[PDB]
Amino acid sequence: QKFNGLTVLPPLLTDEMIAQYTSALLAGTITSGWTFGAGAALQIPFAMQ
Amino acid sequence: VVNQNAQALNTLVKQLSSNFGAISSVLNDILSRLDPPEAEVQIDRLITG
Amino acid sequence: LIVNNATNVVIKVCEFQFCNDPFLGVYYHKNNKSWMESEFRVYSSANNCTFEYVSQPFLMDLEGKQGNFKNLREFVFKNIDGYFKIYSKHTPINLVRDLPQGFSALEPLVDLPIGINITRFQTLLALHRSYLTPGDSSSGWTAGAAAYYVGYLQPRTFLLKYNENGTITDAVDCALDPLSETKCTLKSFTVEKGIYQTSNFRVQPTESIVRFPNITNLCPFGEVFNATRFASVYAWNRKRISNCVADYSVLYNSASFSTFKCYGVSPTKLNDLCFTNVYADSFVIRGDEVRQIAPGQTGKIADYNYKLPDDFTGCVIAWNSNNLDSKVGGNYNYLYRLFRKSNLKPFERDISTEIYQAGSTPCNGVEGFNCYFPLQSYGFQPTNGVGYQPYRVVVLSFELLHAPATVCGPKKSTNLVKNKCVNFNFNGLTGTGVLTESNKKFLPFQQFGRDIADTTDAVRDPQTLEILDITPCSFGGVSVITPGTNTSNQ
Ligand SMILES: *[C@@H]1O[C@H](CO)[C@@H](O)[C@H](O)[C@H]1NC(C)=O
Ligand SMILES: *[C@@H]1O[C@H](CO)[C@@H](O)[C@H](O)[C@H]1NC(C)=O
Ligand SMILES: *[C@@H]1O[C@H](CO)[C@@H](O)[C@H](O)[C@H]1NC(C)=O
Ligand SMILES: *[C@@H]1O[C@H](CO)[C@@H](O)[C@H](O)[C@H]1NC(C)=O
């Protein structure tokens, strides 16, 4: 495809680092509730969440 | 969203074989057969298209 | 010859006779202290002059000293379209011989409009002859100390820097280093730390190769040119020319041509391209009907007679025949159609002798009132005018890359080169790429290969008969990353 000069540049982030961000965001609701994106993380059991 | 880019890229691909009222679709074929003053009328007609 | 004497600068444009070693030399005698020119060995004679000029006086002293120089006359000599442009500057110095690192600009001095052509130049110098030395042409000459630099100017593009008084203060390159191309690209001398795109580079061609098809036969041209009879325009003969080199430089010694016109193709690339299906159509018409042969031009020999196509790409050659196709009573062998129910279409021939029908009264052999015969005789005589004399027109129609190569040029094949991004030609098909060995096979008849782009990518050799792939070596671009013009230049 490249002979006519159609270049495809690869994205800045890989799917492994994107999956590292989605794993951090999934862990933050299961560990700290909602008070971790407005401030520093605070633990809390899930039964009270 | 991938379909629209891949379709539009094949659309730009097919335009390489259009004339625009020219005699050939390959610039080296025009250069091989006729001196450049007697080829500018075909070259500008391929360039605008 | 622009020489600064001890009077003024003399500019003479003559035919001089330069010596084996022309130079100048001034003498310091004992009856004076003035250094006049005594060795004026520059030219032997000044004949046939076209330009002489007068310039402002520049008196000199010419007393040899070995000390440090404290001025610099830097000139740049250009000759674009005859006009000679001089860009002068005077800059003092104080350092030991070398070119200072400072920044000066050169202002243009004069532009001599003479349109001569210059290819060689020689620098005129001077000599010291005194009574401290022998003063002769053996051991009397003394060159003092002098050092001049000669540099060739090449095409270059600079981003100039203009101040508030209009002068040029900084010059930044566009090709010396990647950093200078980036700095001229943004049109600025201050660049921040980050990635930037400049020009994009590809791989260049290295060699070129020929793999033409070999054919020893030479095409028949004996009767295609001078002969003893030619075809009538009413029924024009087509000859099939194939399996032979077709040349055009060698065709200038059979018949003298009065019209050598090639439509659609340069008359200096007939031998540079291999042909396909060469059709020779020879017929004699009248010399005042040469204007009627032309692509997309009507006439009587373009309607009722053979009509050229309106997309024809070929050559038309026709010459005058004085009395070969002419008679003292007139030549009536050659006939032309003068009435038609429906005009003739490209490559159509008429063989009907019917009488043409005009009006209600029927014809076609029921001869009568308004029953004319369209086929008239031309009537060629040598006593007629030159527009009324027979012209043997030979029209050569041919194809280019519409079928396998049958008629080819005289140039021959070269060595087979592989694994390199080289320019190639196959039957006439040109490209640049790496010719790799292929593993896809066509069927025997198939001699090309295309993709979804519709571009060639597999060719069959007319020599070695091997499938070879074509791979361009053009790829990628060039991007650069800088830590900011402040911090450094890496
Ligand atoms: C000496 O000068 C004459 C005239 O210019 C020239 O013909 C001759 O070749 C010169 N000889 C040398 C040594 O150059
Ligand atoms: C100078 O010009 C005249 C007139 O054109 C010519 O006859 C003569 O041969 C020339 N002499 C040369 C070429 O030195
Ligand atoms: C322009 O030349 C004048 C005259 O010497 C000088 O005073 C000035 O500094 C120069 N450039 C400017 C406008 O600063
Ligand atoms: C370069 O950076 C230093 C530190 O920020 C600053 O003081 C200086 O003015 C800068 N110079 C330029 C040319 O921007």
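Since chain B takes its numbers from Swiss-Prot, the residues it shows come out as 951-999.
The backbone N, Cα and C atoms fix where each Cβ goes, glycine too.
As recorded in Swiss-Prot:
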type    : residues    : note
VARIANT : B:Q954 to H : In strain: Omicron/BA.1, Omicron/BA.2, Omicron/BA.2.12.1, Omicron/BA.2.75, Omicron/BA.4, Omicron/BA.5, Omicron/BQ.1.1, Omicron/XBB.1.5, Omicron/EG.5.1
VARIANT : B:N969 to K : In strain: Omicron/BA.1, Omicron/BA.2, Omicron/BA.2.12.1, Omicron/BA.2.75, Omicron/BA.4, Omicron/BA.5, Omicron/BQ.1.1, Omicron/XBB.1.5, Omicron/EG.5.1
VARIANT : B:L981 to F : In strain: Omicron/BA.1
VARIANT : B:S982 to A : In strain: Alpha/B.1.1.7
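Sequence features annotated in Swiss-Prot and their locations in the structure.
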| residue | record | Cβ contacts under 8 Å, 6 or more apart |
| --- | --- | --- |
| B:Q954 | variant position | none |
| B:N969 | variant position | B:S975, B:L996 |
| B:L981 | variant position | B:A989 |
| B:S982 | variant position | none |
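Note: B:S982, taken in sequence order from the variant positions B:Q954, B:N969, B:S982, have a C-beta within a distance under 8 Å of a chain C C-beta.
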